[PDB]
Amino acid sequence: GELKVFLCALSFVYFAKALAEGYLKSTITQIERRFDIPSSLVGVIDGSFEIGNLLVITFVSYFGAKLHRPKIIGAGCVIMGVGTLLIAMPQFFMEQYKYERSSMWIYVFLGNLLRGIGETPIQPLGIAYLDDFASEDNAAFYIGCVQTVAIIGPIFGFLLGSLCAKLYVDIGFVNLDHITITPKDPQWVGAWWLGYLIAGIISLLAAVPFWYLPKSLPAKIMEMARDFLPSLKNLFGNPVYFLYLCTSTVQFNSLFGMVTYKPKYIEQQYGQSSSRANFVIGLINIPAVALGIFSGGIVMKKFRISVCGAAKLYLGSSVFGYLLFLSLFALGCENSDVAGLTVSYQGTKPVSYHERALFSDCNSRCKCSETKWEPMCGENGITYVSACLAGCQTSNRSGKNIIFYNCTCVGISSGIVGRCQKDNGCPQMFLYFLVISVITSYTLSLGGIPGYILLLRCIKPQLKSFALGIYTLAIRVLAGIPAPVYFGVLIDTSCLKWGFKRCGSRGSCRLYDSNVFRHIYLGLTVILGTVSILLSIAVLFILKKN
Ligand SMILES: CC(C)CCC[C@@H](C)[C@H]1CC[C@H]2[C@@H]3CC=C4C[C@@H](OC(=O)CCC(=O)O)CC[C@]4(C)[C@H]3CC[C@]12C
Ligand SMILES: N[C@@H](Cc1cc(I)c(Oc2cc(I)c(O)c(I)c2)c(I)c1)C(=O)O
């Protein structure tokens, strides 16, 4: 009936917003390159969405509750689509991309800001509506379906990003027969704008069903303004709601931190390429998370689980997920031998901080750059920071490979390009890591829908959307924003070799200490998870008491 139609429309809106998010994440680097803006303005573009979302989420979730919720959702979709289309606008006004053979970025800012605004009503009003009119058993399953869509959607955004990056930026504007560069060329820019047009159109189409959906299923603003403060105290005077908010905030501090640096952990700890890390996370781990969320919804529906049972399932999923995550401490690889950083040039195992001599006797004759990181794998099994630092004098191109010779440090003499592959059982450790991380992701996500149901049922019904708004504001502000920052700071304390930008400032870290990285990355996650587990126990105790 009308409830099923609303569920389908909300699922399509979730898909549209997720696809836009994925495409934006895939193309932000191309946008930075095309517009010739510094990384600070790139972070500003990425953060305009969040400014827009956080500034109006509370107002929308509170006042929109008594209004026509389907129509507010449709208006939000329209604003989302307009903002998405605004990002592609500068393509139609800037000059042709000239490659070696400026103020239009504000639009990219403004459009993203509109996206942040247009997303705000979708979750608080959409879920509350779903919870108001579905039967008690079916609500959890419907919410699970919607959240599964939200989890899976960005993969399509990244696929569209790749497809549009395969096309030239000035396609349709310029004859392509006069262009001598290929996607492999570093000067190539893809059709970044095309995906924004597609996503904006999809978002505008997503708004259409919400103008035919009813407000309810089987002066006032000034009066809501007066009751705003009493309603806030009602939500935060509620102990189950407040403690579940704290529990979720701490658990998401753990989870955002773990997820953000999981690709880098895979690449650094297990010697995998960035592409392989992204493939295993996006194509294996994310489906496991989606399956966990959906199965939590299924379990809530099938066994008619109550609020107390939902709290128990949330606690159990957290407990067993973090216990499984503990086993990752034993799946560790040792540091690869890097001359001067992890080992000395004589092949002696780990020197200390006070012994990091990028220059040695075997490379004193050569004037090599310290800041440059062009690692090569020598025949001796020791990785060197650069071929110059090994005294390599001749280089020959054999097929797709480049081989150095007469490398004095190696002979204490050939070397190929890249880091030496990790040999002693590290691929097996990485396979175990993959299996355990997939299982852990599924197990942790198995409690996602139960906690959501706990939040929705612990409060008086008329506050649902408002509570959902506040929850969303909390997770974003107290977990989503801060956790990547301080996780990054603590992890970067394990850096052995800093990359340097053209201005002399530090760039991305090139070599980490594997043991310190593993300890920090896993321990911070587990400690936050343990705090969350204790808070969840408190939530369960109060639920039993009341
Ligand atoms: C927490 C934040 C900071 C990052 C969240 C990680 C994931 C949600 C995202 C980030 C990078 C994304 C991946 C990077 C790009 C790709 C390639 C993309 O297209 C391809 O398969 C490559 C095509 C080609 O070979 O050219 C498929 C999805 C995937 C794995 C993405 C899936 C979703 C990922 C893992
Ligand atoms: N920009 C996105 C980034 C993001 C996506 C997912 I999906 C996610 O959820 C999980 C949970 C577990 I457990 C995992 O192992 C993995 I991988 C992802 C988290 I946290 C963050 C967002 O913030 O929504």
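Numbering, chain A: per Swiss-Prot, residues 40-140, 184-300, 333-526, 534-667 in sequence.
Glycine residues also receive a Cβ, built from the backbone N, Cα and C atoms like all the rest.
What Swiss-Prot says about this protein:
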- 470-525: domain 'Kazal-like' (DOMAIN)
- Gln130 to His: Gain of pH-sensitivity of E1S transport (MUTAGEN)
Cβ contacts of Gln130 (mutagenesis position) (under 8 Å, same chain, 6 or more positions away): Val251, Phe255, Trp274, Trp275
DSSP residue counts for the domain 'Kazal-like' (470-525), split into helix, strand and coil: 10 helix, 15 strand, 31 coil
Cα-Cα span in Å, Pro300 to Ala333, with 32 residues unmodelled: 27
Chain break of 43 residues - Cα distance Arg140 to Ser184 (Å, rounded to integer): 20
Distance bridged by 7 unmodelled residues (Cα of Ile526 to Cα of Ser534, Å): 9
Structural state of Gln130 (mutagenesis position), classified by DSSP into three states: helix
